[PDB]
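A.B. asks: Quick one: structure below, then a few questions.
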Amino acid sequence: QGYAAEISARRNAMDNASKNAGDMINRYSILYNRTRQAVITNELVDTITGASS
Amino acid sequence: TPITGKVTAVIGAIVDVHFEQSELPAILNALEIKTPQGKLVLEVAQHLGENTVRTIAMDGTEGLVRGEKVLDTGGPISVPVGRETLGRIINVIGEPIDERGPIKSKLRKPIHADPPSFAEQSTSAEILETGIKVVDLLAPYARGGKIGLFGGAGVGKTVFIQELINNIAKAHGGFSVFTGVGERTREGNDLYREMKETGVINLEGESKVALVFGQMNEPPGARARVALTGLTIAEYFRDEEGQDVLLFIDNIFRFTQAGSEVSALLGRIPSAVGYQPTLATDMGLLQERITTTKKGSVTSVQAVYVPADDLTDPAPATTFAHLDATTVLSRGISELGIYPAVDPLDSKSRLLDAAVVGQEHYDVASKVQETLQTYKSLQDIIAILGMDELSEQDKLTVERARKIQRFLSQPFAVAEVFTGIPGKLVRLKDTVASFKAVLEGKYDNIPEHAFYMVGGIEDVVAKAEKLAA
Amino acid sequence: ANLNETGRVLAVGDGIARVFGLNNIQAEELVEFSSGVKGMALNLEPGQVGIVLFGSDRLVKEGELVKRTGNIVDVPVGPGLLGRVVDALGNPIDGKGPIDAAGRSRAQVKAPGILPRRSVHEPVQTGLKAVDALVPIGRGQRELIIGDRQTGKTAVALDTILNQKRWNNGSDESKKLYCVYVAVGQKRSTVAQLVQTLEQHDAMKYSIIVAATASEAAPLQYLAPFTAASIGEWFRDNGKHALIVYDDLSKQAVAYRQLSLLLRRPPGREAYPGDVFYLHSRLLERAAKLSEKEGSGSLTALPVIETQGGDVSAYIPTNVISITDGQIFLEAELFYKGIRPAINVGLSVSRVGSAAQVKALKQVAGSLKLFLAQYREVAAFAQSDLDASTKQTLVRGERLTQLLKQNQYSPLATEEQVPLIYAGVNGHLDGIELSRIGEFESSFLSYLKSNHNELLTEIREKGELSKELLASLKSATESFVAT
Amino acid sequence: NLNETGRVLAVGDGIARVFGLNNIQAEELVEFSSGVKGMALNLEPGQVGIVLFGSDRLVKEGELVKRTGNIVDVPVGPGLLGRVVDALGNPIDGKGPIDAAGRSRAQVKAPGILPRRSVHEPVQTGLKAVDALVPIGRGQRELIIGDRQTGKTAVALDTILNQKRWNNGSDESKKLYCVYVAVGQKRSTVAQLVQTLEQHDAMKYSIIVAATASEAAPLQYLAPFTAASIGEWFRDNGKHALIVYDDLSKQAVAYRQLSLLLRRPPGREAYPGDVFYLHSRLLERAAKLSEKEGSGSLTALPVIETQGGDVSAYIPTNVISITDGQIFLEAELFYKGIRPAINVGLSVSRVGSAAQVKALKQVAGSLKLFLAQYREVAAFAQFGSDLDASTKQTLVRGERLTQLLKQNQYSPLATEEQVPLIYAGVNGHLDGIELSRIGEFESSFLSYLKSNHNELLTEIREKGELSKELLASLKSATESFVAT
Ligand SMILES: Nc1ncnc2c1ncn2[C@@H]1O[C@H](COP(=O)(O)OP(=O)(O)NP(=O)(O)O)[C@@H](O)[C@H]1O
Ligand SMILES: Nc1ncnc2c1ncn2[C@@H]1O[C@H](COP(=O)(O)OP(=O)(O)NP(=O)(O)O)[C@@H](O)[C@H]1O
Ligand SMILES: Nc1ncnc2c1ncn2[C@@H]1O[C@H](COP(=O)(O)OP(=O)(O)NP(=O)(O)O)[C@@H](O)[C@H]1O
Ligand SMILES: [Mg+2]
Ligand SMILES: [Mg+2]
Ligand SMILES: [Mg+2]
């Protein structure tokens, strides 16, 4: 019975872990894309500043 | 019998002026132009050669024509100094904007002055009790020191600064100078009324505070200078009247931002992130003047806007070294309702030293930070896997950290309209003893919410017993 | 061949005409080109003037004549613009003929200083249950509407302009609130359809539309809000109250960066110029509540900002957040769920409104604000226990949630709002099914409209509740529930 | 005659474009008619780019500019000891003239491949963690790196303070003369530091060279190089000097300002293309000289600031590749109670155990690796795992060794004090003591050895090694104290 009780708890545990783990992934991907875009802009600025003279 | 020249170029805040013959006006000199409104004042920033100077204007340059007449004043922007400025509201160019007529001062000093030398420095370490828990416990402010309140947009800088004006300025005894830099004209107005309604300013008696404004409605020239105006007034009180000056500035970030709006137009190759190459030296020339010398002392509080919540942005980044205490307000914390939104781990003071605050205070502060740090080290494990995956050791340290965190919040008197609870001022010794006790595991059997938005330990028990029923 | 009132085009490209001469020109003076297109004298140098074009580059050629106006960029203002739709320069575009103007304000005008102002005390009643109870707007205030794309941002502005039908019909001048809607970068089709709605609800007669749509020369988009501000200001300056909606500032700032880049101004964060903050700050500073000595006129601004993927940390959003007196944040997560208005409670604040919100709402919404910012918190931690005490608060939370869903184009008077809030906060809804709360509303309204009309009359006229009147609604509600 | 003098064509932001000066050397000093000094960096055909060492409020178009005939130099010599001067070595403490034994230029070549000998002499910091795990040699260059407010200065400062133990003796070769360079710091902060140095009787062997936040960018740029030459006098004349560049992050920022305003087309993050060379030539000047050159040495501790722990940033990356090892400070460690907040995993001193006292080397057998094994072990603990005889035993000791390395500020220890504690830690003698009591174990075990076993310490402070006899004598002396 303890076994059965554990397996059904571990399931529900993993189920929320996956839910939170997956919800964090969304917020980090969003952060990634900002930081990706920012890296392109900033390299582009250096190159534009350099050519400006 | 003066020296005149003509306007040769206008680009936004930048006006190039040519002078007919042998004498060009010195860099930093104020020049003037007749308008059907009043005068437009220009400051000489550089010498272009071929008898032209480049100036930053101090107001909108709408309507200026090429070939218009410009008059050298033979000096920099001057401001009224001395007791005659208290209870008045002042321009960047030292004009009264309170419809109360002339500010008849005896002397009118220039706003550009060399910072106090190395031998003129006066180093000390007295604690300035603020009555605000987080600061008093973890990052205490220093008398005659510089203090920065770092923050993203709408996280609580100004309220913090108004609380300290309210907590400290009233019963200080020395004079104050408040400089509004690139902030809400509305907020200026709002404060003016407060000074009357608390009696720091009396329209018909004695006044404790001078007011200087250059809000976010003025041009960059005005915003780039207005801090020097407020500063010059404060320097008189410190140096000539030997006073212990309180100089509040909100918001100092805007002085740098303004500098960057003209930088390109002054023909400088931009530095990292679009900022003027002169970022740090411009900051030094202002910041190094806001200082305690041997003649008197200057305790200063300065708001620091953090653009795009990025603390690494050149502007705020550069400011850090200039401050004796930093209190960093964090959007993350503010969105948990923990006010004041102080980051108890990224705020810092010089005076958190076992010699200055005593061993006990230091020890409590350290153990509090340790506990807060453990929780932070676990945020991610707590976030994904939750509380049940932790060792019973950590489970306890977290549960306590969660209480301490709430206990670091405090109803501000000025924030009454948002808490609905009357403000609390808590005393340093009462703060120190309270947290010491929470560390000693004497309050663990008590609900978290009891620690939220109260004063010292006696209110926690109070809220706890009330929330039982 | 006058070279003082007149110039020859040297070169044209990237939205800039370079002109020789125009010796007597003023900075920011408007010009007129051979082809009829207009421009602004932006920078005056020895030997040439740089002019920003208010149309397509096509329309200007090297060699063409350029004429002075002796006018700093300005617009027709006054009460004759009510019911009209104009472009950034104030040109009539509704096809309704010459604009009846009382005068002409400059586009750039300085904001009132420290002294001519007074604290907000008068409400702008949006007619939106969520807004007016939680984030109330005062006349003279600047509140920001901000959220992801397709999140009902416009609908909050719109249902506000609609809601003024109640007062702008009466004689009472001080209570009249004229509206100014500023469409910047939007589709022409949208704006036309929107104007269609304003007429359909009669509201067009007291509102003025200024539009620089999506395909129009960037500098016309950069200019729109300012000239719209001038127009809004006439009412402030003369003793009446105007509401101004900037839909949206994001697109304006985009239009602005275009010019700056094409002008070769150093790009900074996200390639926006250093002065993009100043762009917005000088604008929203013109929204003010004036003192006794200046007629007591009020300009209220509702800027709209578009976030990307709900990130309120971006450069432009935080800039405008740092200029306004609060923001109503609309969460894309709630909007998709059905909860509309999709107000995020924790992330929304009015900074000055409370002291201007009608006292009647203030009492019945006792701590409503701080509560909904906490139900939302305990709700996420619910999905380890089927606990007893927090279980009832969750039902309260859900009933208050479902109570704050509101239809578009359905704004309610304060007297309709107060009882609805009374029935929730005081737990009269906790015995009702979740899927029936919407039906409860208009049936509970039906009941108050045809029986207890005497309480409803009282609330409108006072703006308060007496102890006597509080015990009156107490009885009225409880009777209805059991039937 | 525009050979020796020129005329200002244009002036702004501390830069002057000057006509004439047709004989001026590159990097030569100039006086302006108004008083302010400056440096000629751009010899272009038509004109000269000159960067000023003062305010430009007083330079005017047409103003005359005079040659000096001098490449920027500074006063040097023992006369500077106990004084505070500016970038050009003008005295700023208001104590009168500087007593100069001569003048070195600001920009000097490093000692080449020949005039050197391998580093072999300890710079004792008095910091249990540094001395044991990242020991530093005379002639070495160790980098102190971390975010703001992590204890970076505090690591250089304890070291400066700790040289008290030899600087009051008559022995010269044992002495270490201190030069601290404040670049971009505010004045009140430098004041507060010399106020400490005075209070610990430490100013008398220190020279402070400071160019602070308010000062013209070329002054901040130049300050480390001039401070170097000041240190080099000691190195060149058979003595030892330590130099602390606090901090080079700020120096590079200044150097960028110069360049941008001179209109030298920028490189990465707007810095000059040669911003690495700026530092690389500076830190190559710290060296241990050969015998034929009198065995003198200059030891550099440059400080670098990171943002948000980004060691991978541009200027951090440069300097890491210049120095001989790094001390890495972490805020996360600061707040776990670990102070100095040294990251052992990341910290190295490449000179290694060649510049560590043999006694300390002996007791710190595998200690650096041992702690790596500890943090590998404590990583598997998080898994909520119960351990065995091997994994609990090591987890326990490492946790105690960590605690042993915690150290108060301004309180440097002697090697004869350090050696015992480490011996007591690594050899098992602390493993069964409550962790909150490891601080009290320190000063109690020290007190105990000072009275009862004072022959043991004298043997270590003078023989610097551990004979089998001393090890047995220590083994017993510790076990004795364990039961009080
Ligand atoms: N002590 C406090 N307690 C509760 N709420 C607070 C507190 N301080 C600030 N707030 C909230 O934060 C809002 C704005 O705070 P404010 O002091 O204006 O921060 P700010 O950073 O100066 N604003 P900005 O200039 O836009 O960046 C207030 O309207 C409150 O809703
Ligand atoms: N309370 C409401 N209930 C149901 N639908 C609504 C509500 N408010 C608005 N909508 C609709 O939802 C859609 C998007 O809302 P809208 O008012 O256009 O927000 P927005 O943020 O301006 N979108 P956009 O301008 O395209 O970025 C429109 O079709 C609206 O008519
Ligand atoms: N061993 C220590 N134990 C406790 N506190 C310390 C220790 N070392 C330094 N501190 C304190 O930590 C704080 C910062 O140390 P400090 O030496 O100023 O670092 P820093 O890198 O110079 N900071 P900054 O110069 O602002 O970038 C000061 O308050 C010190 O007193
Ligand atoms: Mg503010
Ligand atoms: Mg819309
Ligand atoms: Mg430091």
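Residues 60-442, 445-544, in that order, are what chain C shows, numbered as in Swiss-Prot.
Structure determined by X-ray crystallography, 3.2 Å.
Using N, Cα and C of the backbone, Cβ positions are placed for all residues, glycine too.
The ATP binding site annotation in Swiss-Prot covers C:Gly206, C:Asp207, C:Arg208, C:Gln209, C:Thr210, C:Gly211, C:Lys212, C:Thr213 and is backed by similarity to another entry. Quoted from Swiss-Prot for the published mutagenesis C:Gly291 to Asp: In ATP1-2; growth-defect. Experimental mutagenesis is annotated in Swiss-Prot for C:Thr383 to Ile, with the remark: In ATP1-1; growth-defect.
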A.B. asks: Among all the protein chains here, how many other CB atoms are within 10 A of the CB of C:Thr383 (mutagenesis position)?
C.D. replies: 27
A.B. asks: Please report how many Å separate the Cα atom of C:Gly206 (ATP binding site) from that of C:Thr383 (mutagenesis position), as a whole number.
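C.D. replies: Between the Cα atoms of C:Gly206 (ATP binding site) and C:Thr383 (mutagenesis position), the distance comes to 15 Å.
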A.B. asks: Measuring Cα to Cα, how far is C:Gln209 (ATP binding site) from C:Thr383 (mutagenesis position) in Å?
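C.D. replies: With the alpha carbons as reference points, the distance is 22 Å.
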A.B. asks: Please list residues from the chain of C:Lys212 (ATP binding site) whose Cβ is under 8 angstroms from its Cβ, counting only those at least six apart in sequence.
C.D. replies: C:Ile204, C:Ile205, C:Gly206, C:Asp306, C:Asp307, C:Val363, C:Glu365, C:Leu389
A.B. asks: Translate the DSSP assignment of C:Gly211 (ATP binding site) into the three-state scheme.
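C.D. replies: Reduced to three states, the DSSP call for C:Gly211 (ATP binding site) is coil.
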A.B. asks: Please report the three-state DSSP label of C:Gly206 (ATP binding site).
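C.D. replies: It is in a strand.
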A.B. asks: For C:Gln209, C:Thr210, C:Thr213, listed as binding-site residues, tell me which one has the smallest number of other Cβ atoms within 10 Å.
C.D. replies: C:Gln209
A.B. asks: Compile a sequence-ordered list of residues in the same chain as C:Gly291 (mutagenesis position), six or more apart from it, whose Cβ lies below 8 A from its Cβ; state 'none' when nothing qualifies.
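C.D. replies: Those within reach of C:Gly291 (mutagenesis position), by Cβ under 8 Å and sequence separation of 6 or more, are C:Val239, C:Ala301, C:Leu302, C:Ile303, C:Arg345, C:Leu358.
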A.B. asks: Roughly how many angstrom lie between the C-alpha atoms of C:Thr210 (ATP binding site) and C:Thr383 (mutagenesis position)?
C.D. replies: 20
A.B. asks: For the binding-site residues listed here (C:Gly206, C:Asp207, C:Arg208, C:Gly211), tell me which residue's CB has the most neighbouring CB atoms inside 10 Å.
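C.D. replies: In terms of Cβ crowding, the pick is C:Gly206.
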A.B. asks: Taking only the Cα atoms, work out how far C:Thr383 (mutagenesis position) lies from C:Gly211 (ATP binding site), in Å, as a whole number.
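C.D. replies: Spelling it out, the Cα of C:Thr383 (mutagenesis position) and the Cα of C:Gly211 (ATP binding site) are 20 Å apart.
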A.B. asks: Please state whether DSSP places C:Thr383 (mutagenesis position) in a helix, a strand or coil.
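C.D. replies: Note: C:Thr383 (mutagenesis position) is coil by DSSP, not helix or strand.
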A.B. asks: Just to be sure I understand the contacts, which recorded positions have a Cβ under 6 angstroms from any atom of ligand 5? Candidates are C:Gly206, C:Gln209, C:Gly211, C:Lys212, C:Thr213, C:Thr383.
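C.D. replies: Those recorded positions that pass the cut-off, since their Cβ is under 6 Å from ligand 5, are C:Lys212, C:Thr213.
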